[PDB]
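Undergrad: First the structure, then my questions, so here it is.
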Amino acid sequence: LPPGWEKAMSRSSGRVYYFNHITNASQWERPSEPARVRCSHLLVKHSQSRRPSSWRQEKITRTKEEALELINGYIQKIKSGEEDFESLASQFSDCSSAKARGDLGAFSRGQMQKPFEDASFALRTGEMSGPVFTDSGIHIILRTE
Ligand SMILES: OCc1ccc2ncccc2c1
């Protein structure tokens, strides 16, 4: 299977699914490197972020666990189609790139924080990550190119 995938078993349904330990994505279907990729992201900061502040809040006080719960809720609505990634990023991302619907532009290896970079380059074009942890906080990453 493609870089970083493994089989797993649903605890609730017993049905097999697939999980990527680089991007933290999970899916039911069996899944099937460039100089640069283009990604958007939605960042949720927490009280141990490297800079716990953003355009949304002068003092970000939420815990890491609380930030993960927010991230998980956003992923759920994106995957159900109730909301779009671009819409949630514009409204709730703690990165100034919120004003660009989360778009970071194109980048090479070496420029971003390593867990972010590895998830970005392991996604297929159009793919979304699960929660990705860095010193900035927790991200949802969408590879657009
Ligand atoms: O934080 C890096 C970054 C990248 C892209 C951006 N685009 C628009 C506004 C702010 C932006 C910030």
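Here Swiss-Prot sets the residue numbers for chain A, with the shown residues being 7-38, 51-163 in order.
Determined by X-ray crystallography, 2.0 Å, according to the entry header.
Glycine residues also receive a Cβ, built from the backbone N, Cα and C atoms like all the rest.
Take a look at what Swiss-Prot says about it:
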DOMAIN    52-163  domain 'PpiC'
MUTAGEN   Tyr23 to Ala  Reduced affinity for KIF20B
MUTAGEN   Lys63 to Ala  Loss of peptidyl-prolyl cis/trans isomerase activity. No effect on the interaction with IRAK3/IRAK-M. Abolishes IL33-mediated increase of IRAK3/IRAK-M protein levels
MUTAGEN   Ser71 to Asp or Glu  Loss of peptidyl-prolyl cis/trans isomerase activity, nuclear localization and cellular function
MUTAGEN   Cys113 to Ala  Loss of peptidyl-prolyl cis/trans isomerase activity; decrease in DNA repair of double-strand breaks by homologous recombination slightly less efficient than that observed with wild-type protein. No effect on RBBP8/CtIP
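Help me understand the surroundings of these features in the structure.
TA: Other Cβ atoms within 10 Å of the Cβ of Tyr23 (mutagenesis position), summed over all protein chains shown, number 14. Secondary structure at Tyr23 (mutagenesis position), taken from DSSP and collapsed to helix, strand or coil, is strand.
A 10 Å cutoff on Cβ-Cβ distances gives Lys63 (mutagenesis position) a total of 24 other Cβ atoms nearby, all chains included.
Shown in sequence order, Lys63, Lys77, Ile78 are the residues of the chain, 6+ apart in sequence, with a C-beta less than 8 angstroms from the C-beta of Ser71 (mutagenesis position).
A coil conformation is recorded for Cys113 (mutagenesis position) in the three-state DSSP classification, outside any helix or strand.
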Undergrad: Could you tell me, to the nearest whole Å, how far the Cα of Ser38 is from the Cα of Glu51, given 12 unmodelled residues between them?
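TA: Result for this gap is 15 Å, Cα to Cα.
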Undergrad: Taking only same-chain residues 6+ apart in sequence, whose CB is under 8 Å from that of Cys113 (mutagenesis position), what do you get?
TA: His59, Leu60, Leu61, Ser72, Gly120, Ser154
